[PDB]
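Participant: Got a structure for you, questions after.
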Amino acid sequence: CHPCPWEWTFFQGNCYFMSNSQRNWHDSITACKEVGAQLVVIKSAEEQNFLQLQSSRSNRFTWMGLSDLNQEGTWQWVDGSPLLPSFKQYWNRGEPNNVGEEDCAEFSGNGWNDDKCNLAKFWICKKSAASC
Ligand SMILES: [NH3+]Cc1cn([C@@H]2[C@@H](O[C@H]3C[C@H](C(=O)NCc4ccc(CO)cc4)[C@@H](C(=O)NCc4ccc(CO)cc4)C[C@@H]3OCCCl)O[C@H](CO)[C@@H](O)[C@@H]2O)nn1
Ligand SMILES: [Ca+2]
Ligand SMILES: [Ca+2]
Ligand SMILES: [Ca+2]
Ligand SMILES: [Cl-]
Ligand SMILES: [Cl-]
Ligand SMILES: [Cl-]
């Protein structure tokens, strides 16, 4: 009984996969679903801190499961839930700014940025640990 699939990282009752290759946002959604997971939806400050670290330390741009594709200005996680006000602090300064039409959220530096969905970035999938 392993809490997570091999090579995935356990953190606080969930399993995370950190890609070692780059995909646009819609194809990153697909990849996560092919392994029974979701392009990462953040639920807490501690989780955000953990995820952000992965990117700030590796200097990689990394997609999360957050977008405003459906309605410009309305940021919605891929699980249907809306971006809570307490989380808007994590945007980088001046973001999100929709410049050139940017409807997908990424880890970038110390915070989040909106970027163009058809660019190729690393990605992180999330799913529940198994019970042990
Ligand atoms: N993690 C990658 C990243 C990407 N960001 C974007 C980046 O955007 C810039 C850079 C953007 C860009 O991709 N430019 C083309 C470009 C590509 C590659 C090079 C490398 O030589 C140079 C230029 C630029 C842009 O989106 N232009 C297209 C466009 C078309 C039409 C309109 C009007 O509807 C607007 C825009 C926009 C920004 O230029 C600022 C001065 Cl260079 O920086 C902003 C913070 O300032 C962020 O908010 C953005 O999301 N920040 N970080
Ligand atoms: Ca749009
Ligand atoms: Ca947008
Ligand atoms: Ca932006
Ligand atoms: Cl832990
Ligand atoms: Cl990968
Ligand atoms: Cl770590």
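Note that chain A is numbered according to Swiss-Prot, with residues 253-384 shown in order.
Backbone N, Cα and C atoms are what each Cβ position is placed from, and that goes for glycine too.
Taken from Swiss-Prot, the feature Ca(2+) binding site applies to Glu347, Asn349, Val351, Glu354, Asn365, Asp366. Per Swiss-Prot, domain 'C-type lectin' is recorded for 263-378, and the stated evidence type is sequence analysis. Looking at Swiss-Prot, the entry for mutagenesis of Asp320 to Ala says: Loss of binding to ICAM3 and HIV-1 gp120. Experimental mutagenesis at this site is recorded by Swiss-Prot as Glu324 to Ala, annotated: Loss of binding to ICAM3 and HIV-1 gp120. Quoted from Swiss-Prot, the note on mutagenesis experiment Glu347 to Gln is: Loss of binding to ICAM3 and HIV-1 gp120.
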Participant: Treating G and I as helix alongside H, and B as strand alongside E, what does DSSP give for the domain 'C-type lectin' (263-378) in helix, strand and coil?
Facilitator: 29 helix, 35 strand, 52 coil
Participant: Based on a Cβ-to-ligand 3 distance below 6 Å, what subset of the recorded positions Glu324, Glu347, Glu354 would you report?
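Facilitator: Only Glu324, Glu354 qualify.
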Participant: Quick one: give me the count of other CB atoms within 10 A of the CB of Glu354 (Ca(2+) binding site).
Facilitator: 19
Participant: Expressed to the nearest Å, what is the distance separating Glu347 (mutagenesis position) and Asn365 (Ca(2+) binding site) at their Cα atoms?
Facilitator: 6
Participant: Roughly how many Å separate the Cα of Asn349 (Ca(2+) binding site) from that of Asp320 (mutagenesis position), to the nearest whole number?
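Facilitator: So the Cα of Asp320 (mutagenesis position) lies 12 Å away from that of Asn349 (Ca(2+) binding site).
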